[PDB]
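Below is one structure; the comments refer to it alone.
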Amino acid sequence: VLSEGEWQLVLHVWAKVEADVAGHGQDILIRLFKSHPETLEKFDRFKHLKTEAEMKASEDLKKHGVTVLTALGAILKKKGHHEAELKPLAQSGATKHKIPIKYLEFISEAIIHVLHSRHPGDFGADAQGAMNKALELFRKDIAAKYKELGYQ
Ligand code: HEM
């Protein structure tokens, strides 16, 4: 678990992401794709995106970006109390999409890195350590729901 203090730090940065979701949304995804392009394969709609510039130009990617952050955000304001919110995503990932936990750690990486580039001064070690934990709590919870559904 995370302390109250840790949670506030997480939500304190979350607040800034919230000022430009679409924008934080696209950076995250561009970073993921770029750093681990094997993840692109889950996306057929994105398959065709050859450059950053085209990636940046897609409404579809930008939307997808917003859809990802809003879900993650609703989960974090739950401060660890997120089974209900969590459950649909674990189902879909265990059943439709088949996303490995590995894919999820990649994404965690892109998240942190974006936050740190955009928000240096609100994203110090304490905060960063706190966001790490929370993203870890999310992946862990996911991982077990997965097993329960027979995936991993
Ligand atoms: C912070 C982590 C993430 C969150 C909150 C998240 C959330 C979502 C949401 C809310 C959807 C739409 C409903 C559903 O199909 O579940 C979605 C769909 C999907 N997610 Fe994720 N996602 C995350 C990470 C990933 C990763 C890392 C991948 C694959 C590498 C991924 C692959 C997919 C795919 C392929 C779909 C189907 C979307 C479509 O084309 O209609 N998600 N994800």
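Following Swiss-Prot, chain A residues are numbered 2-153, in order.
Cβ coordinates are placed from backbone N, Cα and C, and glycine is handled just like the others.
Summarising the environment of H65 (nitrite binding site), the number of other Cβ atoms within 10 Å of its Cβ, over all protein chains shown, is 17. Secondary structure at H65 (nitrite binding site), as computed by DSSP, is helix. Look at Swiss-Prot and you will find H65 tagged as nitrite binding site, backed by similarity to another entry.
Under the heading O2 binding site, Swiss-Prot lists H65.
Cβ-based neighbour count (10 Å, all protein chains) for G122 (variant position) stands at 5. One entry in Swiss-Prot concerns the natural variant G122 to A. Its note says: In metmyoglobin.
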| query | Between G122 (variant position) and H65 (nitrite binding site), what C-alpha distance do you get in Å? | reply | 28
| request: Look up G122 (variant position) in the DSSP assignment and report helix, strand or coil. | output: helix
